[PDB]
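Chemist: Next up is a structure, given as structure tokens.
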Amino acid sequence: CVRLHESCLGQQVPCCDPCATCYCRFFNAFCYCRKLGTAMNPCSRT
């Protein structure tokens, strides 16, 4: 998988971090792992 917060180029490389998924900051360029900014119910982010 990908690192904690890096590019996954292709969107086929899911984040190696639990509850973490690659997201693109734009159309298709800034696609990197994301730990989900769920301040209400965050997963693995301590």
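Going by Swiss-Prot, the residues shown for chain A are 87-132, listed in order.
Per the header: solution NMR.
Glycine residues also receive a Cβ, built from the backbone N, Cα and C atoms like all the rest.
From Swiss-Prot, for reference:
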- 87-129: domain 'Agouti' (DOMAIN)
- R111 to A: Abolishes inhibition of cAMP production in response to melanocortin receptor stimulation (MUTAGEN)
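Tell me about the surroundings of these features in the structure.
Modeler: Cβ environment of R111 (mutagenesis position): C117, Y118 lie under 8 Å away, each six or more residues apart in the same chain.
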Chemist: Within the domain 'Agouti' (87-129), count helix residues (DSSP H, G, I), strand residues (E, B) and coil residues, in that order.
Modeler: 0 helix, 11 strand, 32 coil
